[PDB]
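Visitor: Can you read through this structure? Questions will come right after.
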Amino acid sequence: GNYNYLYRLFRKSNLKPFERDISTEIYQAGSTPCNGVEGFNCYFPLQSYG
Amino acid sequence: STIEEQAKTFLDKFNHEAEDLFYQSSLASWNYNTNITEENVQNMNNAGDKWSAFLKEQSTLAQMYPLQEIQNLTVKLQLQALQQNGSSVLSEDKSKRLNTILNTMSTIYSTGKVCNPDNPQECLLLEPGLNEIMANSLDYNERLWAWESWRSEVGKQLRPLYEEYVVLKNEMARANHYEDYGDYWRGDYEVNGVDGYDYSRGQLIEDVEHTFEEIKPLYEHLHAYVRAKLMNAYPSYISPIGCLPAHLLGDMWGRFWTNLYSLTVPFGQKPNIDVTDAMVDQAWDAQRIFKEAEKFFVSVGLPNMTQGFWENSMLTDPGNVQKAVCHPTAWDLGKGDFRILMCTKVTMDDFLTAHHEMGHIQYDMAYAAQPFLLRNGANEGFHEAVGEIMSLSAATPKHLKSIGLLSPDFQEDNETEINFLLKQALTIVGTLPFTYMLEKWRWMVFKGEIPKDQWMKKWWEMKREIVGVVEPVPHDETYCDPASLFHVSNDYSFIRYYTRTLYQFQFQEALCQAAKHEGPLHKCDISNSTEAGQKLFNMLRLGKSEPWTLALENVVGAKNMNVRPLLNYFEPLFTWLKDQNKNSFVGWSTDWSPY
C-alpha cells in the first residue's frame, strides 16, 4: 500500500480557482477551543492516502 | 457550530481511517486462507486486534455525540451502528469469563469424539464421523445409538455451562436497555425516524406467526408424505398416527433432509438432470464455468468484473503442494478488490456454488459507491438471498440447454419436475419448522417465559407439537439437548435463514413477473431480459442507506413479509402431495411414542 500521498479533507473555507496553500492548521468545528491536538471537535487537516 | 456538521466530519474521518484497516485485515485473512503458515496467522491476529482496538476507541469517541438532535437519517443510522456497546457493558471479569466460556465451548464443539466401546479407540471426528454415519446408513439401531451417544456426550459437558451462558447473555442484554437477548437480536430489523414505513420489534414475531400459519398445510402434507414413504420402506419402525423418528432424518440435528431424497424418490427409475457427463465430455474446466457465469450476469444486466478479479482469485486447487482451505466465500476487501475463494471443479453443485459466489460479488459491488458504514446489506437475510435467487433461477434445465450444457433433444415430462420440486422442498421446506421452533425456544428462554428447570421439558414437547419429529428415547434434564447445534453453541443468529427463505421466493416471483413471463414459476427464466435486471440493480445499490421496509417495495411492491410467492411456487407440488396423500392420513398426534 502506498501512503506517501496526503490531501486536505476538512477546512473552515473552500479554495479559490488557481489557489495553492500549504497551511496545516487544525480544523475546529465546535465552539470548544483547540490547543494543538485532536479531541472532541479538533481534527487534523492532512490525511494519508492509500 | 451545529452538531450535524461535527457528526458528519467525525463520520468521514472514521471512514477514512477505518477503510485502510479493513482492507489490511481482509488482505491478512486472504493470505492466511491461501497460505497456512505461522507468520500469516500472526499478522492476521495482529490486524484483527488493531481493528478491534480502533473500533472500540471510535465507538467510545462517538458515544459522546447525542442521537436525538440528529436530523439526518443516514447519519443517525451510522451513529447507531458505530455507538454499539457490545460486550463493554459488563465488567472486565465478567467479560473475560464470557470469552473463556465461548472459547471452551468452541473448542469442545470443534474437537468432537465418539469413542465407541468394545474397540480400542473408535474415537472419530465430527464430520468424517457422525455425519457420514447418519447420512450413509440403512439401519435403525446404529443411527439411534450414534445420536444418543453424541447427545449424551454433548449434554454431560454443556449442561452446567449453558445456564451460566444464558445468564451472562441475559445480563448483557439487560445492561444495554434491552428487555431480553431475543429483543436484542430482533432490533436489527427495527427502523425508526422515517414515518410511514416503520417496523416495530414486536411486529416481526406476529409476521413470522402469520407466515407459519399458512406454511402449516404444506408442512403437514410433506410430513404425511414422508410418513407414508417410511411406512412403505420400514413397516415396523413408524406408525400412521405417531410422529417421525429423530435419528432417521438424515442429519444429526434434523435441519437438512437432503439425504432423505435418495430413499424417498418417487421416480428413481428415471434419470436425473445431472449434466456432469456433458461437462466432462465437452472438455470443461473451472475457467469456462466462471466465463459462462459472467456471460449470464452480463446478459441479465450486471456490469463486468474488475481486472483484479481474474488475476487474484484462486480458481484452481493447488493440491498437496500447499495448504489452502477450499471453502466458498465472497471476500470483499472494501477498496475495489473483489475476488472469490473457491476450489471450483467440474460439478453441477460447484457450478451453482460459483453462481452464488458471483451473485454475492455483484451484490457487494452494487453499493460500492457508499461509505464504509453503508457498504453492507440492509439485514442479515438479504445479503444471502440475493445470491441464492441467482442459483435458484440458473437451476432451470432450459438455461443449461441454452448455454450448451444440456442437449437440445430433451424431454419435458412432469416426473422430473415433481422430483425437482420434492428435492427442493426436502431442503427448503423441511428446515422452516425446525428453525421456527428453535428460534421460539431461544426467544422464550432468553426472555424468561420458560422455567430454568423445564428447558428440555419444553424443548421435547415443542419438537412434537410444532415439528413432526418424536424422540425414540426420553432424556432427563441433565442432557443439554437444545444446545447441540452450531449456531446456538457459537452465538450466531438462526432466524436469518428463515428470513432469507421467505424473501428469496418473493424475489424470484418479482424477477419472473418483471421479465414479461407467464406460466409456471419452477421453469421461469430471468436471463435475456432488460427490465428485471434494471429493477434488480435499482434495489441492490441501496444498501444501508434506506430502510428495508422501504427497499422491499422497490423490487417487489409489498411493504411486509409475505409467503404467497412460496405457495404459488409449490402449488404444482402441493397439488401432487394432495393427490398422493388423499388415501392416507394427514396429521400427527403427540400421544403416540416409538418407545
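Chain B is numbered as in Swiss-Prot, which gives 19-613 for the residues shown.
The deposited model was determined using electron microscopy, 3.5 Å.
Each residue, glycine too, has its Cβ placed from N, Cα and C.
Got these off Swiss-Prot a minute ago, pasting:
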DOMAIN    B:19-607  domain 'Peptidase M2'
MUTAGEN   B:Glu37 to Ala  No effect on interaction with SARS-CoV spike glycoprotein
MUTAGEN   B:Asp38 to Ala  No effect on interaction with SARS-CoV spike glycoprotein
MUTAGEN   B:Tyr41 to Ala  Strongly inhibits interaction with SARS-CoV spike glycoprotein
BINDING   B:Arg169, B:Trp477, B:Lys481  chloride binding site
BINDING   B:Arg273, B:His345, B:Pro346, B:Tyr515  substrate binding site
MUTAGEN   B:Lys353 to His, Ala or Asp  Abolishes interaction with SARS-CoV spike glycoprotein
MUTAGEN   B:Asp355 to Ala  Strongly inhibits interaction with SARS-CoV spike glycoprotein
MUTAGEN   B:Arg357 to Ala  Strongly inhibits interaction with SARS-CoV spike glycoprotein
ACT_SITE  B:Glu375  active site, proton acceptor
MUTAGEN   B:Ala386 to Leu  Increases slightly the interaction with RBD domain of SARS-CoV-2 spike protein. In sACE2.v2.2; increases interaction with RBD domain of SARS-CoV-2 spike protein; when associated with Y-27 and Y-330
MUTAGEN   B:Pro389 to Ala  Slightly inhibits interaction with SARS-CoV spike glycoprotein
MUTAGEN   B:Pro389 to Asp  Increases very slightly the interaction with RBD domain of SARS-CoV-2 spike protein
MUTAGEN   B:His505 to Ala  Complete loss of enzyme activity
MUTAGEN   B:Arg518 to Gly  Increases very slightly the interaction with RBD domain of SARS-CoV-2 spike protein
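How buried are the listed features, and what sits near them?
Guide: Spatially close to B:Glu37 (mutagenesis position) yet at least six residues away along the chain are B:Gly352, B:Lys353, B:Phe390, judged by Cβ distances under 8 angstroms.
Its own atom aside, the Cβ of B:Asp38 (mutagenesis position) has 16 Cβ atoms within 10 angstroms in the protein chains shown.
Taking a C-beta cut-off of under 8 Å and a sequence gap of six or more, B:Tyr41 (mutagenesis position) has these contacts in its own chain: B:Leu351, B:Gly352, B:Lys353, B:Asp355.
Contacts of B:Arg169 (chloride binding site) defined by a Cβ separation under 8 A and a same-chain sequence distance of 6+ are given as B:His493, B:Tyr497, B:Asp499, B:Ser502, in order along the sequence. In the three-state DSSP assignment, the secondary structure recorded for B:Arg169 (chloride binding site) is helix.
In the three-state DSSP assignment, the secondary structure recorded for B:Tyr515 (substrate binding site) is helix.
B:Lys353 (mutagenesis position) falls outside any helix or strand according to DSSP and counts as coil. Cβ neighbour count for B:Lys353 (mutagenesis position): 16 (other Cβ atoms within 10 Å of its Cβ, all protein chains included).
Around the Cβ of B:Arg357 (mutagenesis position), the number of neighbouring Cβ atoms within 10 Å comes to 22.
Residues within less than 8 Å, Cβ to Cβ, of B:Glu375 (active site, proton acceptor) and separated from it by at least 6 positions along the same chain comprise B:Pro346, B:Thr347, B:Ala348, B:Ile358, B:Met360, B:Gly405. In the three-state DSSP assignment, the secondary structure recorded for B:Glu375 (active site, proton acceptor) is helix.
Under the DSSP three-state reduction, B:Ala386 (mutagenesis position) is assigned to coil, being neither helix nor strand.
Within 10 Å of the C-beta of B:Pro389 (mutagenesis position) there are 19 other C-beta atoms, taking all protein chains into account.
Reduced to three states, the DSSP call for B:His505 (mutagenesis position) is coil. Annotation for B:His505 (mutagenesis position): spatial neighbours B:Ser511, B:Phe512, criterion Cβ-Cβ under 8 Å with sequence separation of six or more.
Summarising the environment of B:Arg518 (mutagenesis position), the number of other Cβ atoms within 10 Å of its Cβ, over all protein chains shown, is 21.
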Visitor: Within its own chain, what residues at least 6 apart in sequence put their Cβ under 8 Å from the Cβ of B:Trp477 (chloride binding site), listed in sequence order?
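Guide: Correct list: B:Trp459, B:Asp499, B:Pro500.
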Visitor: Count the Cβ atoms, other than its own, that fall within 10 Å of the Cβ of B:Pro346 (substrate binding site), considering every protein chain shown.
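Guide: For B:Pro346 (substrate binding site), the count of other Cβ atoms within 10 Å is 15.
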Visitor: How many other Cβ atoms are found within 10 Å of the Cβ atom of B:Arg273 (substrate binding site), counting all protein chains shown?
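Guide: Around the Cβ of B:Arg273 (substrate binding site), 20 other Cβ atoms lie within 10 Å.
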Visitor: Within 8 Å of the centroid of the Cβ atoms of B:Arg169, B:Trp477, B:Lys481, which other residues of that chain place their own Cβ, given that this set defines the recorded chloride site?
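Guide: Same chain, not in B:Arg169, B:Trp477, B:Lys481, Cβ within 8 Å: B:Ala264, B:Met474, B:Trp478, B:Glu489, B:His493, B:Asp499, B:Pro500, B:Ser502.
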Visitor: Going by Cα-Cα distance, pick out whichever of the binding-site residues B:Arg273, B:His345, B:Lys481 is nearest to B:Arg518 (mutagenesis position).
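Guide: Going through B:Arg273, B:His345, B:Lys481 one by one, the closest to B:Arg518 (mutagenesis position) is B:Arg273.
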Visitor: Which of the recorded positions B:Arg169, B:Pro346, B:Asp355, B:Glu375, B:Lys481 have a Cβ less than 8 Å from any Cβ in chain A?
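Guide: Cβ contacts with chain A under 8 Å: none.
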Visitor: Taking just the CA atoms, what is the gap between B:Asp38 (mutagenesis position) and B:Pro389 (mutagenesis position) in Å?
Guide: 13
Visitor: Please work out the number of neighbouring Cβ atoms within 10 Å of the Cβ of B:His345 (substrate binding site), leaving out its own Cβ.
Guide: 9
